[PDB]
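J.: My questions will all concern the structure given below.
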4 protein chains.
Amino acid sequence: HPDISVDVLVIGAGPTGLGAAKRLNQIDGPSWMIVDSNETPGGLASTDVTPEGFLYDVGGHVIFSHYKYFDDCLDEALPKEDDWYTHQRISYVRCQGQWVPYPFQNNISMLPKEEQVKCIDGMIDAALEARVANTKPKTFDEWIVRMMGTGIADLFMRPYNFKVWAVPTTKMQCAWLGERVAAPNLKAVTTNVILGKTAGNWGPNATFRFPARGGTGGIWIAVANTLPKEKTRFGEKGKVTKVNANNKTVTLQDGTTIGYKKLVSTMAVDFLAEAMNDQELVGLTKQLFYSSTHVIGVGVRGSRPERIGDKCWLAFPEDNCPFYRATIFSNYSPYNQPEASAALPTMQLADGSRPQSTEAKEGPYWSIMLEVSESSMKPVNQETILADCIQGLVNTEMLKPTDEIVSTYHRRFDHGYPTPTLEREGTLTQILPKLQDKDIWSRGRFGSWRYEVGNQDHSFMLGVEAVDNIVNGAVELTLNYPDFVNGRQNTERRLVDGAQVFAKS
Amino acid sequence: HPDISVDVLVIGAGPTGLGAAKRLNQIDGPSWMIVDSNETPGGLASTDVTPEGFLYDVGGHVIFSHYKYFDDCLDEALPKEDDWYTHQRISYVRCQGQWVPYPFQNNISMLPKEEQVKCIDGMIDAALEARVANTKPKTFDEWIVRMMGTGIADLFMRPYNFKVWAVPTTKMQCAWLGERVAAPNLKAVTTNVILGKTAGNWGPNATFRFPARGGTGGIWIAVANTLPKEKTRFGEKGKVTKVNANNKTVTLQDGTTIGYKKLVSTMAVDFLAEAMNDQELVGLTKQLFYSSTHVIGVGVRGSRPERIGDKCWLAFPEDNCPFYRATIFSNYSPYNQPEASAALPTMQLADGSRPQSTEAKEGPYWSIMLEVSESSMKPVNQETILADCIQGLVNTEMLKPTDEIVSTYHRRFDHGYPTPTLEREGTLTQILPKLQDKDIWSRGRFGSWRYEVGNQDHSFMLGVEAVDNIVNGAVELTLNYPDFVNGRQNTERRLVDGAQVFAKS
Amino acid sequence: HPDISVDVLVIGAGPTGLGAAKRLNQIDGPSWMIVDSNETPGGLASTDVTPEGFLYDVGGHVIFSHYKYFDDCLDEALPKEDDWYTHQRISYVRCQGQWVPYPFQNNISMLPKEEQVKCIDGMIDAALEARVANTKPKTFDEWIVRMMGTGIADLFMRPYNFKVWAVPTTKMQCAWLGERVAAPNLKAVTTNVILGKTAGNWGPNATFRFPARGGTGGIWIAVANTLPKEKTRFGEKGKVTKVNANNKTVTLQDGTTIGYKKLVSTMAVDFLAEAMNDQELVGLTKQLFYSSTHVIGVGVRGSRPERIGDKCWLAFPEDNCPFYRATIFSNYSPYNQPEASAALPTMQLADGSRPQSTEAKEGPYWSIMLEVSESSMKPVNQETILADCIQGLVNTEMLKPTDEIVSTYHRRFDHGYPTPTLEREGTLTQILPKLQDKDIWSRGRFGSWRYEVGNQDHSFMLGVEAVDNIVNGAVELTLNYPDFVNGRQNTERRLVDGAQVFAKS
Amino acid sequence: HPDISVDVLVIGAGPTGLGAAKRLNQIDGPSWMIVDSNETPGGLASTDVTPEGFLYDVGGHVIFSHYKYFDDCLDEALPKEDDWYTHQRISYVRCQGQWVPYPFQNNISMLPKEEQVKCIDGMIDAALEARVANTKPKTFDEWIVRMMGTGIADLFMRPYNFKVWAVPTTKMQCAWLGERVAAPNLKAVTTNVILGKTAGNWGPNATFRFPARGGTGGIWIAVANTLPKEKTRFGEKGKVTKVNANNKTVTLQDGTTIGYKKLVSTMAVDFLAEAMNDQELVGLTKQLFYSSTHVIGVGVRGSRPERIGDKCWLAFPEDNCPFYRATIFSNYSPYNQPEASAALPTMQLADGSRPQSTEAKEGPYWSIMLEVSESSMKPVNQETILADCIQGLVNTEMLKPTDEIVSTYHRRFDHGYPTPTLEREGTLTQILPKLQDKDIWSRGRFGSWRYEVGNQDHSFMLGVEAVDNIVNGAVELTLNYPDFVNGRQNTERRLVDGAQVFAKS
């Protein structure tokens, strides 16, 4: 007999695992426990801090919630108004010396007129083709060209998405983008070109909220803190090293054994196959594809430059920089970096020069967070990527050569993005049912490998819905029907359901 | 203080109400109670019997289940293999002196060649138009013509559906038919014409099961028998006369008062509004439309004629009979009519004349069940409808003039079909949320008025999912997303979920 | 026996009649003669002069020749380089305070940005419709909208063409515009809008030549002068009053009778029917439709204004003036108006006021020629049309209020344009072959009533080809195939053919 | 100084040259003469006879006249009713053991049903493609598939046209086929399939007339006999060996020189280029492509077999015979073969057997004329082609193994068909203008190399129109606008025009 026995065991305390725990804790029926190899919950939604006091998320993390249940739990975890800062969803694309408002195609009036003509001509071709289209696009690349036409595709979405996914657009499926017809809004595009107009897809009602303190990781620490501590096991003491699917037993690194009736696993499914010593599953999961993520952080001395302003995140299709995305992380919360009175020495100038003085000087400070993707199709030199990012900051005119860098950060995350390859579904529909047959719910960004339901709210809810399926026979909608859950506000499931109301009576 | 207080009150013990009761009974959390004005549960899924021993459902009732939960409850209710008879889904269209296998358009090779030419010419027009179509059809009629072309539309779906819905096809929406593109399968249709081929949409894997005894009503009696009797109130004692939504109180005909926290109402929503004495709701529910259904039963002396054979149900576009559908109800179970040894006198010949003998004679017997629709747009002479139906049987060569009729049945059901009018949804999105705000879940064939989720299984699950929404915060998928539930095997929810398993341990 | 007998009699000595005469003279086989009621040949291609010395054509006459034969005869008639002035085909559309280069749609960058948006949106609609179009347009209006889209149609071609044709665009056929598919060049139109480009359809290789002296009428006087005088009868002595088609006899006003073997009639075909005393034909010709042309001429003191410049003709869609076309006739030849030293008193100012003195002042002078259409669908108040035109010149900023008018001209031409109505071809097929069967070739702008072959070169060649059909069995290509002759350089037929080269040898 | 001088020299007395001569003779203006290397006029429209008395044209020659002038000359040449036999245009396609009436696609009901399905499915694809097509086909093959769809294309037009043209369909242009849109008449094809109908494109309307005596060649002998003998030079006496274009001199084989002002050359333009000793023209003409024609004639003993009946000509797509076309030449005139009382020995049976008796026996006789094409892409073994043709007659069930052959004929015509290659126009538009600049009108089947105007009437009229261009400045419509002349009734030009009527006065 095992050291511990529970009805439902949850492996991992990122958002998905925490969702499973929150729903299990609410239901308060079957016995359960959650484990994690990290002492701090949060997974890829955690936050680091440099010795100089600059916080960095695991790349740009902006919350858009499709679910009231998610909202309930974040509200519970961080209930005060000053626990959060609200911002508009302000983003741009760097192109040919310009900050072009997203969406790119509605703002090409900023480009040279000859380029506008080529763009519009290509979109006219796409519009005429779409009028007689009777097939769906099969690849991400086809989807892009049918939507934008060749000229606009070539300027932004084609080169940008290679930099993001670290695979060519021709090697990815497009079903993950949803049911919308791949067709241009030619009138919208020509109208803004004709009016010489720019317009971003943000405004007073297109906002996100960010935690005042501790970065995105602050949320998940706070959510985890609402759980009964004795049902959690976080740290080296919580590291899973072996899963015996046949005996429904998990072994931890310290030798502790846990018996389960149902297993919710949120570790990367390729790690799970290895932990299970299941050769067939190892083979299948190796057919999946993922990219790694390099997160680079740069802390800069000075008040926020006017050229930066209220920018939140920034997309980079061009090859004068290695990152695909920059986030003005200092814009998300004043507590993502030190206060202005904090004294820090200049480490280097943005052009690589040594500072004139080694003396600690005061702020204020601002902060840029960068992401560079890596895969077998897109190698990254770990030894030079930081310097290359900083040079890229000068090339893109985010930093002047003279700007004073007072903190740097670089961390590589092996499993960064689960890639929507052409082969993904053919592989997943072999893996997930085999795991299911063994009473294993493998769920999450790399637990079930579907990027289109791979944000914090989707992950949280994948855990919630897995538990609801286990206990109440609910449909796992987020898992199997991304278009469904993303196309509605999911309002029915709440942190207090009828069940708990009636029980308290 | 009311006489009785429960957390959830269920009004009606047709399939919807019994669904709610079954789920409540399973969850075994909130207190509940179910009432019906009829001593016998089943509603429109009940069965009558004539004094001569011939059973009749409320028109043709053939089960196709989209849900494992529904299967579980029928299996529990009637667990023995001999509780059921299995049949292939054999149906035909009566057209120009012939029985044309369904689907009609795949079988027009049976028609005169000149008529085939007109049919194919019409479908070629429809295919060519479909090739450049960039709008969705807005009416049932438009949908029909885009699918079939004019010729085929005029032969079957146009005149048949007026006979069915008692409103013209131009006055109905078409969303209720699903998301499939309205376009002809020209190749399939021309291929069968070229090959001189007929092919029905049935076979060994296209079957239905029917209760051995008591007709369809036998199911719902048996399902209801699994509920705790003290939580049921069926008959005059269970007739709801008044609903006070603000007090959350229901008053029964015998004066009994019931307080509720949540109400699941499965009576027709126009009747609920009246019982609520809510004039705004009364006004809104009067914007809905329904047809009445006349059910006519004819019991016939003789072994089953070869011309009838294994036919199950039959559709009648033509004017030579008033019914839209006939069911060979004696093919569904041998216990739907008397045994051969039963002595019964002939009441009349099918040609309407008196029998030569008044003497009771033996069987065997077979049985025809007919449906005639009625609305304000399609009046029916009730005084002559039995005789008209019987002459219709002679006109369509179902009965010979000399066939001996030993039993007749006629009953009018006021609320027969909830009509998918163009106006339906605009009206329902005013009614259903207004009731919802008052903690009233109005659900079912006329509880929520959506035909596309209006069969026995849909109805049962509307009740189940309403309770699940009330208690566990489930999405009411059947109610709000008919295409979703009808397009998949719904397997997740079971009569025994993890909750019951874990609690029993 | 008649007073005169010829093989071929030509009625009318406008361009069509003169063409027949020239070919007859060249062939020099069958006997012939030509008559006209006017002492001066030229018909609608004649020129008037005011008592103050200002010439006016019958509205704007610009020669574009599709035929070498026509060139040969014009070269023969006016062989000197200084007999002609060459100009580029410079024309504009007046729209919203702007002179917009023709073609209008390539030049809408001159309009406000909001007008550009409306124009391009409309043309986008037309492009998408054209992509799936499988029918030809049936009316001029349909043709226009398919070519231009609604916004551009509404700004120019729709209102302009009513002002031109004196019938709505919806009442005219569109085959006369040729076989080019009615579809927009969206790329060309958007490209010029994006680039902020204008471009007229003229240049060094898009020119016309205009007679140095005597206006357009000088040409036909000179052409007629090359004919043997004794084969002409021009003036009251040449006025046809009766045509007896059965006797093949023509009676002139002075009583002279002419017997013919073949008749080439170039008078308006409705006049011919009357002269034939043929009630059936009269009835048919009354089914045809034509507009009348008011020609207004305005002579102005001053050197040519900068705002006018090298403009040749101008189109006016807007309702701030009654004319559809203005011609800067003083730009066509310096001899279309008096020399600068000629003394003329001011008749009125452009604002309508009287001048101070009767003092004759010198020039220089320039000259505007206007056209206003009239029909039963579009009446013209003859008493005020001169004053209305002059106010139109002020409204359109062609004349300043203070500009000094030194000469005015107004003349109404009853048969101005033969209208391409929907009914035209159906009526002509009943008329022209009936005349043909009587050895009457009715040809010309109103002889055969086809505007698309109704210019001077077309008309001349209708006369030439009729004779060629009569004598040499040639196809009448201009008459029956406008698209054919207008889409090629017709080079084969010359004023000296092999026949004459060989004969002289 | 040349031996003879004429205004117009005509080389060749096939139909083109005779057209030129007839029009020259009619005009009776410029002096002229016509020469041919053959003592008998007719060119490829001539007729041979075997020593046994069987006539053979140069393959199937069926007249369809597009011109009144052509009709006039044939009527003049052979004015008696009994100079001609009239027949309906009866033709079939040999396919899979069946004689399928032309047009093939309207008669595929004769094929197996499974094959009808494949044909109709292919034509449905083509119909749906044609609905959204926005480009013209560029090759004969693309045109075929767009008209017929793949299945029908593969059965007849694709293999047949290779056997006809001796080049693949992918190597030919399709403009020569005319302006009709390449698109299926799907309804016509499905209608006949559904009705089980066969229908040929012939009837009392669709007829041809064939000369009573001398074959097609009798026409051209008779036409030539209307020319003044002294202006003709036929035989070795008239063989052109050299054309000196710069001196406008022709040299004949006997040394006679002829000076001309204008040359109408109807010899093959590649021979002309050689005769001109013009290396540039030789190079260009070698870029043209042509196929050779083998004509095989078989005289058969017996009354006309029932299986043959009234068939006129027959097309052979399949590879069980080398010929592409068979003509029942004995159906064209009773005088194409000996009378029944003429005695002839059997040469062989159709299966190659020796006859039982060597004795002369009587008829009646019938007669088959066959065509086999040859090119560098499709060699023909001249030593075996007769035997292979005869075996082909057995294979196609035209002859029984027992049928008695009493006469055979084989002749190879080097220039048979001018090929409408993709390259043809690019080459001709270089050749013909250069010849034109030297006053050489090269015209005819190989004079101007355009098959679509390469029949007897087209050829005749090319000659007529060249003369008309030389003398009267006529447009050469047949040469430059095949679509124009083939799409109309050309009635204007007559053998007696006004010019001759007036002159006789």
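What you see of chain C is 3-507, where the numbers are those given in Swiss-Prot.
Determined by X-ray crystallography, 2.0 Å, according to the entry header.
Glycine is no exception: its Cβ is also placed from the backbone N, Cα and C atoms.
Checked Swiss-Prot, it gives:
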BINDING   C:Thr18, C:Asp38, C:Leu46, C:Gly61, C:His63, C:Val242, C:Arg327, C:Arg447, C:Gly456, C:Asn457, C:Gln458, C:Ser461  FAD binding site
BINDING   C:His68, C:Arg91, C:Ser93, C:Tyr419, C:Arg447, C:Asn457  NADH binding site
MUTAGEN   C:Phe66 to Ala  Lowers the catalytic efficiency
MUTAGEN   C:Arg91 to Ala  Lowers the catalytic efficiency by a factor of 125
MUTAGEN   C:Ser93 to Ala  Lowers the catalytic efficiency by a factor of 14
MUTAGEN   C:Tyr104 to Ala  Lowers the catalytic efficiency
MUTAGEN   C:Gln107 to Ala  Lowers the catalytic efficiency
MUTAGEN   C:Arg182 to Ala  Lowers the UDP-galactopyranose binding
MUTAGEN   C:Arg327 to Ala  Abolishes the catalytic activity
MUTAGEN   C:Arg447 to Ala  Lowers the catalytic efficiency by a factor of 2000
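Are these features on the surface or tucked inside, and what are their neighbours?
T.: Taking all protein chains in view, 33 other C-beta atoms sit within 10 angstroms of the C-beta of C:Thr18 (FAD binding site).
In sequence order, C:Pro103, C:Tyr104, C:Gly202, C:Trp204, C:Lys313, C:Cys314, C:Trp315, C:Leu316, C:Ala317 make up the list of same-chain residues 6 or more apart from C:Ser93 (mutagenesis position) whose Cβ falls under 8 Å from its Cβ.
Counting every protein chain shown, the Cβ of C:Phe66 (mutagenesis position) has 13 other Cβ atoms within 10 Å.
Every protein chain considered, the tally of other Cβ atoms within 10 Å of the Cβ of C:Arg91 (mutagenesis position) stands at 16.
DSSP classifies C:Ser93 (mutagenesis position) as strand under the three-state reduction.
C:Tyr104 (mutagenesis position) carries neither a helix nor a strand DSSP state and counts as coil.
There are 25 other CB atoms within 10 A of the CB of C:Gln107 (mutagenesis position), with all protein chains counted.
According to its DSSP assignment, C:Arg182 (mutagenesis position) is coil.
Long-range Cβ contacts of C:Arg327 (mutagenesis position) within its own chain (separation 6+, distance under 8 Å): C:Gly61, C:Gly62, C:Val166, C:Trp315, C:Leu316, C:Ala317, C:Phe318, C:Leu372, C:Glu373.
A coil conformation is recorded for C:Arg447 (mutagenesis position) in the three-state DSSP classification, outside any helix or strand. Sequence-distant neighbours of C:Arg447 (mutagenesis position) (same chain, 6+ apart, CB under 8 A from its CB) are C:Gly16, C:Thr18, C:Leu46, C:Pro420, C:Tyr453, C:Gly456, C:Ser461.
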J.: What's the most sparsely packed of the binding-site residues C:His63, C:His68, counting other C-beta atoms within 10 A?
T.: C:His68
J.: Which whole-number value in Å describes the distance between the Cα atoms of C:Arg182 (mutagenesis position) and C:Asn457 (NADH binding site)?
T.: 20
J.: Could you measure between C:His63 (FAD binding site) and C:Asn457 (NADH binding site) for me? Cα positions, answer in whole angstrom.
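T.: So the Cα of C:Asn457 (NADH binding site) lies 9 Å away from that of C:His63 (FAD binding site).
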J.: What whole-number distance in angstrom separates the two most remote CA atoms of the NADH-binding residues C:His68, C:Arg91, C:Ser93, C:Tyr419, C:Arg447, C:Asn457?
T.: 24
J.: Hey, does DSSP put C:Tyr419 (NADH binding site) in a helix, a strand, or just coil?
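T.: DSSP assigns C:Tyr419 (NADH binding site) to strand.
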J.: Would you please pick out, from the binding-site residues C:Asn457, C:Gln458, the one with the fewest other Cβ atoms within 10 Å of its Cβ?
T.: C:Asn457
J.: Among the recorded positions listed here, C:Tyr104, C:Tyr419, whose Cβ has the fewest other Cβ atoms inside 10 Å?
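T.: Looking at the recorded positions C:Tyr104, C:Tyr419, the Cβ with the fewest others within 10 Å is that of C:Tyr104.
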J.: Nearest to C:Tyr419 (NADH binding site) in three-dimensional space, by Cα, is which of the recorded positions C:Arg91, C:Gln107, C:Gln458?
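T.: The smallest Cα gap between C:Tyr419 (NADH binding site) and any of the recorded positions is with C:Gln458.
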J.: Using Cα-Cα distances with a 10 Å cut-off, which of the mutagenesis positions C:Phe66, C:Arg91, C:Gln107 are near C:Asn457 (NADH binding site)?
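T.: Qualifying among C:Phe66, C:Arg91, C:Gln107: C:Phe66.
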J.: In which DSSP state, out of helix, strand and coil, do we find C:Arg327 (mutagenesis position)?
T.: strand
J.: Give the three-state DSSP assignment (helix, strand or coil) for C:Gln458 (FAD binding site).
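T.: Note: C:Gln458 (FAD binding site) is helical by DSSP.
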J.: Nearest by CA distance to C:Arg91 (mutagenesis position): which of the recorded positions is it, out of C:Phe66, C:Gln107, C:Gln458?
T.: C:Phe66
J.: If you measure every Cα to Cα distance among C:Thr18, C:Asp38, C:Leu46, C:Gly61, C:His63, C:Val242, C:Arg327, C:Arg447, C:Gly456, C:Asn457, C:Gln458, C:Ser461, the residues said to bind FAD, what is the biggest one in Å?
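T.: Taking every pair of listed residues, the largest Cα separation comes to 34 Å.
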J.: Out of C:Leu46, C:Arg182, C:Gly456, which of these recorded positions shows the lowest number of other CB atoms within 10 Å of its CB?
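T.: Looking at the recorded positions C:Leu46, C:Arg182, C:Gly456, the Cβ with the fewest others within 10 Å is that of C:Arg182.
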J.: Could you state the CA-to-CA distance between C:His68 (NADH binding site) and C:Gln107 (mutagenesis position) to the nearest Å?
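T.: Cα to Cα, C:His68 (NADH binding site) and C:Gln107 (mutagenesis position) are separated by 26 Å.
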J.: Taking just the CA atoms, what is the gap between C:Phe66 (mutagenesis position) and C:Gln458 (FAD binding site) in Å?
T.: 8
